[PDB]
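Asks: Got a structure for you, written out below as structure tokens; questions coming shortly.
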Amino acid sequence: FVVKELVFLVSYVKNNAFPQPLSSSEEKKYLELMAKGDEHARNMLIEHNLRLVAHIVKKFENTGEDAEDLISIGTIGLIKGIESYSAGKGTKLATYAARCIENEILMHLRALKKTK
Amino acid sequence: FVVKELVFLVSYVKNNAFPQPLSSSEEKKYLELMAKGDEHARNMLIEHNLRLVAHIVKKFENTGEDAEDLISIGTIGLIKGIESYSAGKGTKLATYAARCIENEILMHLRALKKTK
Amino acid sequence: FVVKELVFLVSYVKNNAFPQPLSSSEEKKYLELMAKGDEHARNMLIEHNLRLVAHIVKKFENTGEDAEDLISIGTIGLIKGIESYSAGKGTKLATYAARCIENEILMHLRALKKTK
Amino acid sequence: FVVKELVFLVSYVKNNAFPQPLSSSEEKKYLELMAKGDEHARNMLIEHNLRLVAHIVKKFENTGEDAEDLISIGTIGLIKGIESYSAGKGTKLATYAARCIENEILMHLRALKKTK
Amino acid sequence: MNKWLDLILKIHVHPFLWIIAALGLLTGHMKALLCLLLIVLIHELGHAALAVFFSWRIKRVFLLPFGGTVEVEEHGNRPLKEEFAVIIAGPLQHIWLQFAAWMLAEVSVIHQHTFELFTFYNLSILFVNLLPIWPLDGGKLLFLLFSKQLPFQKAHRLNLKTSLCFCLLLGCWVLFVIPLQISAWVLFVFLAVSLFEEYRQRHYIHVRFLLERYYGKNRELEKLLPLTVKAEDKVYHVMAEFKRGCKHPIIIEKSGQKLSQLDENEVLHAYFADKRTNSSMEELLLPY
Amino acid sequence: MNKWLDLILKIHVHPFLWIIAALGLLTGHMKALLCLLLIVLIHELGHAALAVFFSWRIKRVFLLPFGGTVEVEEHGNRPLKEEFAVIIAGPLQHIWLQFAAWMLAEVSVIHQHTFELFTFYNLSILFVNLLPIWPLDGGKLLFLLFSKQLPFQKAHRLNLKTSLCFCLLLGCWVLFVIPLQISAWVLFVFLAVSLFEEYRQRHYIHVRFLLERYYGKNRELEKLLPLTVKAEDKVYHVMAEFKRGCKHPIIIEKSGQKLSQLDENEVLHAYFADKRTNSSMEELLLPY
Amino acid sequence: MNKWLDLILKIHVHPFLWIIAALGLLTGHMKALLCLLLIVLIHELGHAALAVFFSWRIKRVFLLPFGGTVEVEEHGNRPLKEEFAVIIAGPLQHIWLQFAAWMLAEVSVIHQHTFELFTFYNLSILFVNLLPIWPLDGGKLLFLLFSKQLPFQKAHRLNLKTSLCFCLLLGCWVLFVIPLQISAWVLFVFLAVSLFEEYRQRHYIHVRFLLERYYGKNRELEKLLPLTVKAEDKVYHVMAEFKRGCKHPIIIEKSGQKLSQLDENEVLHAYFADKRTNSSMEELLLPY
Amino acid sequence: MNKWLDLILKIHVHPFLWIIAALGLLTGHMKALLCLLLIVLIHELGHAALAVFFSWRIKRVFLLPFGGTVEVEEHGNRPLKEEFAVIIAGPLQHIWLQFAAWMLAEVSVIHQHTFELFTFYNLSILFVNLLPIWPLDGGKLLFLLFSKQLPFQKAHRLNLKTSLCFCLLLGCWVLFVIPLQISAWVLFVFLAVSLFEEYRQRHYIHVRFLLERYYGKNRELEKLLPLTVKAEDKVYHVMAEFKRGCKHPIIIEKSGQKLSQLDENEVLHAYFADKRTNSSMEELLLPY
Ligand SMILES: CCCCCCCCCCC(CCCCCCCCCC)(CO[C@H]1O[C@@H](CO)[C@H](O[C@@H]2O[C@@H](CO)[C@H](O)[C@@H](O)[C@@H]2O)[C@@H](O)[C@@H]1O)CO[C@H]1O[C@@H](CO)[C@H](O[C@@H]2O[C@@H](CO)[C@H](O)[C@@H](O)[C@@H]2O)[C@@H](O)[C@H]1O
Ligand SMILES: CCCCCCCCCCC(CCCCCCCCCC)(CO[C@H]1O[C@@H](CO)[C@H](O[C@@H]2O[C@@H](CO)[C@H](O)[C@@H](O)[C@@H]2O)[C@@H](O)[C@@H]1O)CO[C@H]1O[C@@H](CO)[C@H](O[C@@H]2O[C@@H](CO)[C@H](O)[C@@H](O)[C@@H]2O)[C@@H](O)[C@H]1O
Ligand SMILES: CCCCCCCCCCC(CCCCCCCCCC)(CO[C@H]1O[C@@H](CO)[C@H](O[C@@H]2O[C@@H](CO)[C@H](O)[C@@H](O)[C@@H]2O)[C@@H](O)[C@@H]1O)CO[C@H]1O[C@@H](CO)[C@H](O[C@@H]2O[C@@H](CO)[C@H](O)[C@@H](O)[C@@H]2O)[C@@H](O)[C@H]1O
Ligand SMILES: CCCCCCCCCCC(CCCCCCCCCC)(CO[C@H]1O[C@@H](CO)[C@H](O[C@@H]2O[C@@H](CO)[C@H](O)[C@@H](O)[C@@H]2O)[C@@H](O)[C@@H]1O)CO[C@H]1O[C@@H](CO)[C@H](O[C@@H]2O[C@@H](CO)[C@H](O)[C@@H](O)[C@@H]2O)[C@@H](O)[C@H]1O
Ligand SMILES: CCCCCCCCCCCCCCCC(=O)OC[C@H](COP(=O)(O)OCCN)OC(=O)CCCCCCCCCCCCCCC
Ligand SMILES: CCCCCCCCCCCCCCCC(=O)OC[C@H](COP(=O)(O)OCCN)OC(=O)CCCCCCCCCCCCCCC
């Protein structure tokens, strides 16, 4: 009776999951604060880099593993990489973290294969 | 009365805040004059590169500090880079000025962190 | 009757005359297969470069000669360039093909001028 | 009486004066027919290159000379360049013709200065 | 078919279609817009699926402001059966649309006055697209018959002539009956432009056909039909007497009495290997 | 001072909305466009203001063709009160909007007919944006209600089930009962797409929640609730039974006998820093 | 054959004409837009056809917001008959246009009111395009008439003076008598700009004419008219007194006495090839 | 002035102005369009000429769909007299336009009903552009008086506050009196946007002013006014007490009794040479 003249529309808040990558200025400041002591800088550094493990886990798909173990091991590898960064070697943090996470997942896979 | 038809048109003069970047021939002439020694050419060279100060200041946000001191320090860095510029290396002036501004801002930030 | 409203819409399949230019990785694969020996790969490589022949023929206008023999000679030049192509020099295939087209057309034009 | 509803419009033929520059294919053909013998090729070559003298003469302006002699001797220099072209040296016809015409006008200026 | 899903995922849309949709949204003609979009989309998806099945080279599925197209990249280089089956997959598919519409109307999911509009639009689009004008779908069905009855070049030219005559007849009919109805004028202009663009590349089409015939992969080998040709014509003038989907052994005639029998292989090798384009055929018996 | 101006420098407009407005201006739909735009803009500015006040990381205030959206980057991170305050700010501005409209109409600035349309749209949007379907605003309130009674993983699974059931019922209704209503098909499709995308990312939310929990430095410690575990399940099953904003001492059960309490911080330390995962609490009870 | 299609691939449209047509379609000005476009297009296609037939170097068929233009690259090059035939082709198509319109209106395809507007526009454009102002069409006919009687330089100066006087009179009338008439200010400004641009380039035309004359190889030799010169003026003054399409033997006057005739080819050869300029005919009478 | 001709030769035009002109051409409002274009063009040319005379840095003369602008590149770095003379050159120029219009009407070149429209539009544009709101032309005339009476920063802030108050008053007046007349709303939103954009760069404006004051070329050296400041405030806070077009010797006060007298030269050299930004001034008497 009142329908056909409603116009529904919508308004929401859309909580994102992966923060946008940091620019070329905040990473150095956060690293310096971490060097002088700041755990919040470490939290932001490990939170602003979830896209890497997001594509890495899907790249290791169609092999017969549940997603929880893969994502957990990827986050552990990301912590490994971010904790022991040596930026003076002349490289980007992204490739170092990707190498660390893929190597750690390879270690997990080798351990699983040896156990099986 | 006759208010129904007025056609509110505008006519004014627009004052730009940051002058648009300058070309190469007369900027080389400006550096030659500065080497010879002239304050006006130095003033034009300084004021034509405030756009860089604007960008590097705005991208250093997300820190909580006010913009007045950051703007002043950026201007000091730009003037220091202009005065101490060396053309023998073989690089563009803008990159050297931006790097000098970045170094000055990082140095002042480290000093502020130490004195906090 | 009901001719007043028909809405003449169209639905068909469009046959391109010249296929759009091909990428680099699978073209290198095509050359490797041709070196191994395959007629189909040669056919694809030849028919993906008819656009160059079209341009060379159209810019060789303003002469009075018909287009049939020019098109045939351009195709012969293209097949000669593709068959005799050498990758050791270190240049793009398209430039070599176009140069072969130009050389073949000039060679035939000299004989045509000598005959008439 | 009939006016205010006219709509004038226009249709003409607009005879150009300077032909558009030749592309990268007709010049070699015209040179070849000139080598084997064709005065029409020479006419086309000296007609399609009349754009250069237009700016050459204006670049020798504000010196106190009537444009008639300047343009006549510029065409004379263009004939100089076209007749004595040696394209095997690895250069463009345009710069050779420009050098020849400017040298010819400089010779005229020197002769006039010596006579005066 | 995964490639079918990839094709569906990347359908392009012309910018003017968005403006047409926005205009129809603010006025109240959305039902007809959805009906037409659904009909055209399914009609094109049928073509796309039957093209993917035979492993052709599809580039992009497009939605013009006046219909939709599939931009395949094969012209005059495929066997007749494939080029018939791909074409016939469109009109042979409105049947299941009609049946589904009838069933849904009978179940009373949709009202009565909606079921009539869909049937009218469906039948009208089928009948319009069944017209015998290139490219549409009747012209590409008549061209196959012509090529089966005549050589390639003659069939191509006859198709062009008949299509042009029918296009002028349709234009005159539109002018005398209904000068209005913009859609008719748009269709007429599109037909004329497409006919001109296709006529501009006959030589390149023939060249593609000949090069395809050279590297023949022996696709379901066919019969052999001999040709009675004298040894006084040009080789390019006898190459234009090849029938699609067949083999043409050559019989060489010299002054009334034939000399010998020639095959397509050696003459094709001479034309595309010896750089002998348009010299002669009297010495093809003993080339060198 | 300056944060609000920074917020003002974040608004973006979708390209299709420009065309929608441009076509609406010409056709004559102007008394409704302003009302809809103003209502949506205020309803979103409320969220933006109470998100900026609590120091959240805004990204855009994007305005869509079928509504508006604000984008933050805080999923399962901030405490309950912050999220409740941010969410409730939406369905509150309508009260003062209606009050201001009534005041403006009492002194006769807007005609009586205009007042009816504005209040109609206001109430309609307010009641539509309260449905218990994710994300909207009803679904988020229901999720907040669930998170205060149940563990986090169960509260994220049951919400996804309930929203799916409600969306399926709504879709069935809107397709098979109501005639057309183009403005509701968009809502249904958007709800389905958002629900599917949310379902596809159920593990990253959990890992982010765990990381946030581990990195709390005396972040206003609160209600203490000890928990008990058995020797069968690993540490992962223990971690799944956590509640938002609560510290849970763990009782180690050695097959009937209880040794002592287990701190949460040491469990997280062994899971993340000590790298001592893939083991049961029996190994945890006897570490290095 | 193919030349006409090549011509068809040369038409260009100014960007402002697209906006003009788009706005005219919506406002309701459609019965006049087609008439104007068709008349202009045919009036220019006549020029294009009889320019292509005589093997001229067309560049575009550009269509302007206030009319149309075709661009060639032959200034003072081709003989008189070619230019006369090309020019006269314009104000001739209107006859068959009017005949066809009358025939189409007699069988009642177009209403009587439409017929009046078309013939009004046809006659108006035909009579406007015959004014004796450069370039138009009357000015070029007057230039041909002057050239067939007078030396080339005088025929190029007197025409430029007369066209300037006529344009000044027209400008005075249109500015100080008729009220506004925006469609005439454009015509006046365009005429003034074209006249100034043509006046600024009065020497390149002469040098092109001389170059064309020198490079004629028995190009249909015609009427012979000997000329006489004196010892005072140089060779430049002798060259200025040349007529189009005529060979002029020159009598050398040695202060009252006449030596013999002087060939034109040898004079041109000494001027261009022998490099022997900047001298009087006395030096020419005693060459190397 | 050759630079004036160069400026006139390269006037830019916004694309929407062409569409407005095309719409006016097909409806019949061309006389008013020409009147407004002429008035705005001359009003802007006056500013351009008086800016070129003083050798400023002009960039481009622009024609927006609602007026015209001159984009100079000088802000807060010029003597007061120049920035007054350049501003006053606009309104002081409608007088000769009015006189010429009156004379032309009296000679009977133009009718009576055209002379009234021009006068109405001219006076209306002058009165509208004389309003005291930044940027317009009344705001830039009040700001000069404020800067002559107050220091630079305080004058800037007071100007911003008064301009904002007047903008809100004008908006309320427009809303209550005439909701229609799109031009008023366009002017209002333009004023608001310009005010916001100008307020966003106060610090950069002040920095430019200080840098210009550093390399002072002694432009008509003026009086000296001492400042009573104590040696306990920041140097940046006392730098904000400089008056435009004046010299400010510094008097340093230390515990009631002044210490010595300081000039701008040494303090400015310390600020821009010694890297001492915001430390203190108690040691400026004996820096190092
Ligand atoms: C971020 C903000 C975004 C805002 C967007 C622009 C907002 C523009 C609103 C446009 C819109 C809804 C469009 C919704 C689409 C949004 C979904 C987005 C999807 C994106 C892909 C609202 O239109 C309303 O506007 C009101 C103001 O004018 C009017 O109602 C007021 O009520 C009085 C009471 O007091 C007031 O007194 C009085 O003043 C008004 O009468 C009406 O115009 C109408 O109610 C158009 O409504 C449409 O409804 C359909 C019938 O279903 C109509 O269909 C046709 O109607 C017949 C007439 O032809 C035809 O014969 C028939 O064949 C066909 O059925 C359309 O005609 C059209 O009317
Ligand atoms: C990739 C997809 C592409 C889709 C394109 C758009 C498809 C949308 C179709 C739109 C469209 C066809 C026109 C197509 C022209 C565009 C051609 C496109 C070429 C692009 C370059 C709808 O046509 C159908 O729409 C149906 C909607 O319900 C209605 O059918 C009904 O449904 C059931 C109810 O009971 C029944 O069962 C059924 O019996 C009914 O008949 C009817 O409106 C009609 O049948 C527009 O309608 C057209 O007809 C009339 C008004 O009707 C208008 O005449 C105007 O009248 C004056 C009074 O204003 C105007 O002053 C004047 O201006 C003009 O004279 C037209 O101007 C136009 O408006
Ligand atoms: C490459 C081809 C380019 C073609 C361009 C598009 C062609 C579109 C033509 C548009 C155009 C001329 C525009 C010329 C500009 C070109 C110059 C270019 C310069 C570029 C920078 C022709 O318009 C004609 O079109 C005819 C067809 O409709 C109509 O006349 C037919 O006659 C009957 C007899 O039989 C027929 O029976 C019947 O059918 C028609 O009545 C009329 O519309 C008119 O005569 C518009 O005319 C304009 O005239 C002015 C009065 O000076 C009018 O001003 C206003 O009039 C009042 C009404 O508001 C206002 O109250 C008043 O305030 C104001 O005075 C305008 O209104 C407008 O009318
Ligand atoms: C860089 C240069 C920028 C120049 C911009 C354009 C300047 C062109 C001015 C155009 C314009 C002002 C409107 C401006 C709005 C645009 C604001 C621009 C903002 C850009 C974002 C002309 O306004 C003047 O034009 C004069 C032309 O002669 C006439 O004056 C006369 O001249 C002498 C004769 O005797 C006398 O002496 C003198 O006494 C006369 O008065 C009058 O028309 C008027 O004075 C448009 O006129 C407007 O008024 C009326 C119709 O009149 C229209 O109302 C419509 O009526 C309904 C019936 O259709 C419509 O249904 C409805 O829709 C609408 O209600 C308006 O809609 C609009 O048409
Ligand atoms: C695979 C793609 C599907 C192809 C066939 C589906 C469409 C057939 C034609 C129906 C009309 C065209 C709809 C355009 C919009 C319109 O016109 O109206 C839209 C009508 C409005 O109904 P109403 O307002 O008239 O009455 C309203 C009285 N309650 O709601 C619809 O129909 C929605 C579409 C049906 C919903 C199911 C979706 C498809 C399911 C599978 C279909 C069956 C498959 C085969 C089963 C064996
Ligand atoms: C330097 C730039 C010039 C500035 C001043 C010129 C304009 C003053 C205002 C006149 C009305 C504005 C015209 C807009 C179009 C319009 O409105 O109509 C346009 C009117 C139509 O006249 P009509 O249809 O009403 O009657 C028609 C009855 N016959 O023809 C004009 O006027 C054309 C403009 C005048 C022509 C001379 C050009 C300028 C010469 C120099 C001017 C004098 C200089 C100082 C002399 C001491």
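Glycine residues also receive a Cβ, built from the backbone N, Cα and C atoms like all the rest.
This is the feature table in Swiss-Prot:
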- G:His43 to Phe: Loss of activity (MUTAGEN)
- G:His43, G:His47, G:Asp137: Zn(2+) binding site (BINDING)
- G:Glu44 to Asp: Partial activity (MUTAGEN)
- G:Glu44 to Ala or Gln: Loss of activity (MUTAGEN)
- G:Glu44: active site (ACT_SITE)
- G:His47 to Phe: Loss of activity (MUTAGEN)
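Situate these features within the shown structure.
Replies: With a cut-off of 8 Å between CB atoms and residues at least 6 apart in sequence, the same chain places G:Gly68, G:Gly90, G:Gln93, G:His94, G:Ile125, G:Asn129 near G:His43 (mutagenesis position), listed in sequence order. DSSP gives G:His43 (mutagenesis position) a helix state.
Taking Cβ-Cβ distances under 8 Å and a sequence gap of 6 or more within the same chain, the neighbours of G:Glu44 (mutagenesis position) are G:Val61, G:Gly68, G:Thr69, G:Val70.
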Asks: Return the count of C-beta atoms lying within 10 angstroms of the C-beta of G:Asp137 (Zn(2+) binding site), excluding that atom itself.
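Replies: For G:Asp137 (Zn(2+) binding site), the count of other Cβ atoms within 10 Å is 25.
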Asks: Measuring Cα to Cα, tell me the gap between G:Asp137 (Zn(2+) binding site) and G:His47 (mutagenesis position) in whole angstrom.
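Replies: Between the alpha carbons of G:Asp137 (Zn(2+) binding site) and G:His47 (mutagenesis position) there are 11 Å.
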Asks: Far apart in sequence but close in space: which same-chain residues, 6 or more away, have a Cβ under 8 Å from G:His47 (mutagenesis position)?
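Replies: Residues satisfying the criterion: G:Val70, G:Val86, G:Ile87, G:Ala89, G:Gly90.
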